[PDB]
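Notes to accompany the following structure.
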Amino acid sequence: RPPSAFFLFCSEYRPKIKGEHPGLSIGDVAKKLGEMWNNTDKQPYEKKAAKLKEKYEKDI
Amino acid sequence: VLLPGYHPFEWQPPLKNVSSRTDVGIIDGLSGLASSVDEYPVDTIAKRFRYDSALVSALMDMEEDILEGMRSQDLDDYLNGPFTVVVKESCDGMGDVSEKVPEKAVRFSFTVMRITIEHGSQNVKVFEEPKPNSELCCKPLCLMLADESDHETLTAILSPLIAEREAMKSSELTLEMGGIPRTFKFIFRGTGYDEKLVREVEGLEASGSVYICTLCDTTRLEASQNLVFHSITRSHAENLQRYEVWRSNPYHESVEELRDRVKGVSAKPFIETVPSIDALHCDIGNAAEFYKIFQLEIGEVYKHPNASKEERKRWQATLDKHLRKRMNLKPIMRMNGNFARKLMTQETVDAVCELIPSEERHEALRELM
Amino acid sequence: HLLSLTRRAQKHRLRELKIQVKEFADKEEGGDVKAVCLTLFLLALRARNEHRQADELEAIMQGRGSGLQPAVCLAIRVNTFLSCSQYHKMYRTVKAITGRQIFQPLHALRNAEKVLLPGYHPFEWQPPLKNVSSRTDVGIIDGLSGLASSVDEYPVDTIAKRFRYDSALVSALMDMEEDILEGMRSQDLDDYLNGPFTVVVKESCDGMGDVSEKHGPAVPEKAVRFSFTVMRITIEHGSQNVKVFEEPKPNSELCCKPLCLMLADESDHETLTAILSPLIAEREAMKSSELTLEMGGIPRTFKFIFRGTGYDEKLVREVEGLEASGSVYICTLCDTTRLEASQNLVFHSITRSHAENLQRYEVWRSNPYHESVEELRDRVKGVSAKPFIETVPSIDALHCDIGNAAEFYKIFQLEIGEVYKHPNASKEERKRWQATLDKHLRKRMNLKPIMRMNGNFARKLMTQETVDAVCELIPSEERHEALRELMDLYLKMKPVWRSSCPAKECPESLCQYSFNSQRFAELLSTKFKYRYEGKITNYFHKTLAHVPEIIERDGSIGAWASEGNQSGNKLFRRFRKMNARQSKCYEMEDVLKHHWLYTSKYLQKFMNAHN
DNA sequence: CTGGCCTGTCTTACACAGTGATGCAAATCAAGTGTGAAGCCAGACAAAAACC
DNA sequence: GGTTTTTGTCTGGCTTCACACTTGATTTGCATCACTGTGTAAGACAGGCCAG
DNA sequence: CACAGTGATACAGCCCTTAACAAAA
DNA sequence: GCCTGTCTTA
DNA sequence: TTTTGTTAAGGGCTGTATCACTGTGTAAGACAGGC
Ligand SMILES: [Mn+2]
Ligand SMILES: [Mn+2]
Ligand SMILES: [Zn+2]
Ligand SMILES: [Zn+2]
């Protein structure tokens, strides 16, 4: 399956949030990511998501 | 494993006229009925289980429920003290079965209703069926292609099962569950018989008779006048002896005197039933009476003793129209449960009082409801 | 026993072997106690003939997941006639007890249905079809095709549903995509090649007799099924036409894709033409265009050839304007009368055609040479109503055999009675002749007598052995010679009408068929004069007169038979009982969609997976 | 010689079984990983138990 | 009584999952729809025994 | 009638199981 | 030198 | 030095090919009304 826009975003923003706070838990890191991304700009994420979606659709 | 005839068991004392072989499964429902051209013509095919063998298979089926119920009553798994099994016995014809002439079928079946175990001198229930009237727990005993009004064939096929059941009525069943030998004794209650089949197997007359009740000796006139003070009187043995009285005419009476003497038992009974009533029919009978009272209170029949057919018909039409207007009740040619359910309300009585002049009669109708 | 005791106990009882095994593993297998014990136990399981538990252990150690694709779930559901409720019970039960989701839920199967049904893939017609919509998302359409239903109009008493003919052709092609690609591969051609494919579509239509379900006072309910069967697909690779697909079982109910289902009488001409005319119109329109459709990523083009051979004689005559079967004009291929056909045995030719028949109806209607009804009818050769479907009437291998055997049986009875020598005979004499023949066939040939003509009596009776048998009952042996030669000619003719490809299987039989039928009829005319009454059957007429022309027209006989659709009715009823909403408008389309799915080659591939 | 009136067929009403579709709520998936909970290991040995 | 077994005891350091948290777009679960055919049984009804 | 299509039943084909060489790798 | 449903079974 | 094939006689599960058996659709003739 292809990842949601938010999901590819999360994979790309893992290193930023990690470098600033190294010991943040998975609950904490994901809570942050979701909160700040939820407050947001995010259209290229949805674009990449749609592209990967139709790419996976083609895959039989 | 799941069919009758697999597990071993014992009857103490051995059942009267029943084989002791335990590996018996499906057997011919004709039970050796003669089929030569000289004999009576056999127009039916039937197959059955031996009644005890079926009881064994049914208990073993529910083994898990019995043990878990024993646990749930804070009793020990290994206890073996006498279990009492209550067994609803049932019979009905199944109408047209044909795949396409009518081909009718009778189904003789049973239902395990309750299993109690004795600890000290309390009878603690270990199991009881949640859905007693479900098709799911109605274990089939004998299936035949015959008319339930074909008395000769019906008796010929069903008499061997009744013999076996009579035999089990005075014996104990030893049966191994979870490694431990357990002991069961049975109580048979033939409550699953609609009225026509009750009357047929208990030697009574057909439903149009004056002897309207299969619990008591009332006549239609008696039950109409007395109404409430009646008691359950009839029993299978009283009916066998009333048949013998009809047969022997001991006091040399005429046919009408004899019929009054035996209170309708003109044929010999051959099944002991437990005739009951359906909650549905209670509702339907009450609702039919209330419907007639409503239409007659609208027409005010006490003031018009010589009212003609068409005047009463217009009374009925008035009641139908107003019930459609106020309670959204489609008029009915025949009576059913949903009609009775929607009509037997206090608000319906208010709706019908809206058409009754005298309020003194509103009091009476509302108290009746 | 080991398995009675607890883990601490079993470890106690096995410690010695555990130490020995650890030694063996470290010295030979690099310390993999897990793998060595697994292999020991698997091979022990195989030793006790308990392969099932060993394979299950193998699959759980490999971790290979068991999950059926929703398309396979649909294949099973369709091909075992499970309703949605019954499938749901089985699904939820297997999922609850194994914890794993082996079967897929019902919505997944519905979605997988969408792919296999008409109206899913896109396509184009070049040039666009005349009077046919270009929309590609059309599925089930109302079979009345907007037929007026107001109380003023003619009363509409039928329910029908259909697919759009082009749309159904697209769905069928996409269904057989894998077979087309595999067929190109097996012919040493390329998967990606797109050169023009040609599709030979066999068209069919039959009544399904009674369809009623009844509790006696049986009100009949007849049905008509309009179907098509992809017969072969070829590709032009040179000046050569390579056969990349050929339907293996062309008369099976498996490949007879339902196109229109209607509850109406095949003899009810007004409704038959009202329902079928839109289909015929789409079929015509497609005859003048090329279909482009994407398969495996490559657009392909398809040219179609519709051949209406699935019509039994009654329906042929009805839709082509001819008279009813009792007419003097017995053949639907030529203008012969029964008398003409009985006197002239072999020399007729295939002269009727849809155009001629349209023409003859117009002649009948306008009466241009102001003729009496007998003269007009003679002029138009029995075409007294306007045809409305172009068909290609044929014969099945069965009826050739049947007609020949009926004639040989009658000849046997008359040769036992020496009618060549005695002209007259009472009813009793002929009855005793037939009793003699039936007794003697039952005695020496083990042949049961039959009161009604049938196929396998013909098959078993048309043997030289039976001729020796019957010759045991004939006085003169010149007549023995005559019968042996007549049966020899029969046996020289039979391979042509029975084989699947007579051009390849029996080329000499096909080449000499016409000469042999000439000699056959000449032997009947010289040494069997008595069996001439001016009567003959269409089956015999077609067998002696039209077999070579029909072969040259179609390549074969036995494959365009009337044999299979006797299963259809059964199929129909089943779907109506167990897989159809119980409402007149919906039940029809549910039967249609289920019948479509039942015919798809995709799911049939899943249902033959073991091979 | 003709009723009323006590009886087995007839005639539809009527509930409802169960069809494929539908529609909305609620799991579910997918990623990251650091935990905590959990059965197991080894060896000398003694309880609570059945076998001669 | 001796001679055979089951089943415990004491640690930790191990390996192998489940849970933790978020978002929102799929996928499942489940009850429901509209709808007639069919069985069942509540009716009506002609019918024939018998009396004025 | 022919045949479809039921549950029961008979028959054939399946991969092995003993030792040893040994062919491919 | 008839036509054409209905019916009977194989 | 490490993987598989192989021989021969022969022993159980499993898969499918029938059994027997009747209902049933289709159609092949028979037959009778066109008062
Ligand atoms: Mn009943
Ligand atoms: Mn036909
Ligand atoms: Zn009473
Ligand atoms: Zn011809």
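Note that chain B carries Swiss-Prot numbering, so the residues on display, from first to last, are 509-608, 615-883.
Header entry for method reads X-ray crystallography, 3.6 Å.
Placed from the backbone N, Cα and C atoms, the Cβ positions cover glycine too.
For the published mutagenesis B:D560 to A, Swiss-Prot gives the following note: Loss of DNA-binding. B:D560 (mutagenesis position): 24 other CB atoms within 10 A of its CB, across all protein chains.
Sequence-distant contacts (6 or more apart, same chain, Cβ under 8 Å) of B:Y707 (mutagenesis position) comprise B:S598, B:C599, B:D600, B:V715, B:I785, B:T787, B:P789. Taken residue by residue with DSSP, B:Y707 (mutagenesis position) is part of a strand. One entry in Swiss-Prot concerns the mutagenesis experiment B:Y707 to A. Its note says: Deficient in both nicking and hairpin formation.
Here Swiss-Prot notes a mutagenesis experiment, B:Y725 to A, with the remark: Deficient in both nicking and hairpin formation. For B:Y725 (mutagenesis position), other Cβ atoms within 10 Å of its Cβ number 22.
Other Cβ atoms within 10 Å of the Cβ of B:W760 (mutagenesis position) number 19 in total over all chains. B:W760 (mutagenesis position) carries a helical DSSP state (H, G or I). Looking at Swiss-Prot, the entry for mutagenesis of B:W760 to A says: Deficient in both nicking and hairpin formation.
Among the mutagenesis experiments that Swiss-Prot reports, B:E811 to Q is described with the note: Loss of DNA-binding. The Cβ of B:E811 (mutagenesis position) has 22 neighbouring Cβ atoms from other residues within 10 Å, across all protein chains displayed. DSSP gives B:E811 (mutagenesis position) a helix state.
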Coarse DSSP state, helix versus strand versus coil, of B:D560 (mutagenesis position): helix
Nearest recorded site to B:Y725 (mutagenesis position) by CA-CA distance, among mutagenesis positions B:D560, B:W760, B:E811: B:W760
Cα-to-Cα gap, B:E811 (mutagenesis position) vs B:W760 (mutagenesis position), nearest whole Å: 46
Distance [Cα-Cα, Å, rounded] between B:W760 (mutagenesis position) and B:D560 (mutagenesis position): 35
